[PDB]
Amino acid sequence: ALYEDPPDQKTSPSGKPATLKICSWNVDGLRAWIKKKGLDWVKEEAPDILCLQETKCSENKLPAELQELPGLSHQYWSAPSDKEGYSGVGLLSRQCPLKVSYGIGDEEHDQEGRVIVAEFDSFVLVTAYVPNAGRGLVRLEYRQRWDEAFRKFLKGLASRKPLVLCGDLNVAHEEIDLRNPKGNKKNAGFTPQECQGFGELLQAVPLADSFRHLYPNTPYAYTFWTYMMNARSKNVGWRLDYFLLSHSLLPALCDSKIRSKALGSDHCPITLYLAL
DNA sequence: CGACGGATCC
DNA sequence: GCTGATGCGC
DNA sequence: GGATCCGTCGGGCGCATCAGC
Ligand SMILES: [Cl-]
Ligand SMILES: [Mg+2]
């Protein structure tokens, strides 16, 4: 079935107005995404913070349109050192963060360009591009080891502020998070190992899945569709992109959106509204 | 990774 | 410099 | 014998490199 995201709820359950709009987007190649008008969509969305994954672009190759964003003037970029053209993440913010860091512990030695941490006044924001288990699951054990190091890194963040984790976490948590659960149990993104790793992530940190907290029984809500076989037009897709929140942030949660109609990548954007 | 062919379930 | 092939990963 | 399960196959994207010119 096709899916239509509900209207934006800009008020918390208690009546407080949203003050913070965060958008996250795996752009599947930042330079291509810009040529497909992705930045025109960002401007219409007008988020306070923009997190991008799979930029596939080192900072010297960023198109100049990116410096024509006065409302997102504080920009932080990461690309892997060994393999440019893969991975790459970015974080763009209206206000300047108190602190920015990269990686999950040893990035100065294994520059992977998958994780940016930004500390703001009231919360810590992490955006992540989680490593893929690969065709035939050839890199599944690496992803399991990565999941474990990531969980431990997130638990061990020094600050006492609540945590917002967003981005492409590269797993459909439950059966409701993808169109063909049974046929994909041996495919990257839906193995029992990655699914359990996600569950452990929510328990260990601990974190809540903002969209599923608000919409616990809503099916066919996806953020990724393979370019192949016209999957997106048939809404055969997967929910791979999340906003995960500290429990203390749930009373501030107004809405968590899936921007199904925004084109330019094989993922669509997701948007978070918080009343901070 | 979904479409597809083929086997299995009652 | 530019195109289109191939290779790689998603 | 319709629905479901299960394994195999062909391949849309973006970007780096390479060959040719
Ligand atoms: Cl930077
Ligand atoms: Mg991808």
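The residues of chain A that appear here are 43-318 by Swiss-Prot count, in order.
This entry, so its header tells us, was determined using X-ray crystallography, 2.0 Å.
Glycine residues also receive a Cβ, built from the backbone N, Cα and C atoms like all the rest.
According to Swiss-Prot, the feature active site maps to A:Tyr171. In the three-state DSSP scheme, A:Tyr171 (mutagenesis position) falls into the strand class.
Long-range Cβ neighbours of A:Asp210 (mutagenesis position) (same chain, at least 6 residues apart, Cβ-Cβ under 8 Å): A:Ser66, A:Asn68, A:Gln95, A:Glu96, A:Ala170, A:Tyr171, A:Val172, A:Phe266, A:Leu282, A:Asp283, A:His309. As annotated by Swiss-Prot, active site, proton donor/acceptor applies to A:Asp210, with the evidence given as experimental evidence.
In the three-state DSSP reading, A:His309 (active site, proton acceptor) counts as strand. Residues or ranges marked as active site, proton acceptor in Swiss-Prot: A:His309.
Residues annotated as Mg(2+) 1 binding site in Swiss-Prot, with sequence analysis given as evidence: A:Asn68, A:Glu96, A:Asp308. Spatially close to A:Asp308 (Mg(2+) 1 binding site) yet at least six residues away along the chain are A:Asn68, A:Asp70, A:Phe266, A:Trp267, A:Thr268, A:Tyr269, A:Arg274, judged by Cβ distances under 8 angstroms.
Listed in sequence order, the residues of the same chain lying 6 or more apart from A:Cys65 (mutagenesis position) and placing their CB within less than 8 Å of its CB are A:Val84, A:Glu87, A:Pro89, A:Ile91, A:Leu92, A:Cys93, A:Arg301, A:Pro311, A:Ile312, A:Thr313, A:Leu314. Experimental mutagenesis is annotated in Swiss-Prot for A:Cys65 to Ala, with the remark: Abolishes the redox activity. Does not abolish the AP endodeoxyribonuclease and phosphodiesterase activities. Reduces protection from granzyme A-mediated cell death; when associated with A-31 and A-210.
For the mutagenesis of A:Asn68 to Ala, Swiss-Prot gives this note: Nearly abolishes AP endodeoxyribonuclease activity. The structure shown keeps the original residue. When secondary structure is read from DSSP and collapsed to three states, A:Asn68 (mutagenesis position) falls in the strand class.
According to Swiss-Prot, the mutagenesis experiment A:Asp70 to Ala carries this note: Strongly reduces AP endodeoxyribonuclease activity. Within 10 Å of the C-beta of A:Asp70 (mutagenesis position) we count 20 further C-beta atoms, all protein chains included.
Here Swiss-Prot notes a mutagenesis experiment, A:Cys93 to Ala, with the remark: Abolishes partially the redox activity. Counting Cβ atoms from all protein chains shown, A:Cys93 (mutagenesis position) has 32 others lying within 10 Å of its own Cβ.
Listed in Swiss-Prot is the mutagenesis experiment A:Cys93 to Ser, annotated as follows: Does not abolish NO-induced nitrosylation. Abolishes NO-induced nitrosylation and translocation from the nucleus to the cytoplasm; when associated with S-310.
In Swiss-Prot, a published mutagenesis experiment is listed as A:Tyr171 to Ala, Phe or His, annotated Abolishes the AP endodeoxyribonuclease activity.
Quoted from Swiss-Prot, the note on the mutagenesis of A:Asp210 to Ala or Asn is: Abolishes the AP endodeoxyribonuclease activity. Reduces protection from granzyme A-mediated cell death; when associated with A-31 and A-65. Look at A:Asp210 (mutagenesis position): DSSP puts it in a strand.
For the mutagenesis of A:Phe266 to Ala, Swiss-Prot gives this note: Strongly reduces AP endodeoxyribonuclease activity. The structure shown keeps the original residue.
A coil conformation is recorded for A:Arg301 (mutagenesis position) in the three-state DSSP classification, outside any helix or strand. The annotation that Swiss-Prot gives for the mutagenesis experiment A:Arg301 to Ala reads: Reduces the interaction with TOMM20. Abolishes localization in the mitochondria; when associated with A-299.
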Which of A:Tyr171, A:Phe266, the listed mutagenesis positions, has fewest other Cβ atoms within 10 Å:
A:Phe266
Please list, in sequence order, those mutagenesis positions from A:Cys93, A:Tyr171, A:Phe266 with the Cβ less than 6 Å from ligand 2.
none
Fewest other Cβ atoms within 10 Å: which of the recorded positions A:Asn68, A:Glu96, A:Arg301, A:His309 wins that one? Let me know.
A:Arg301
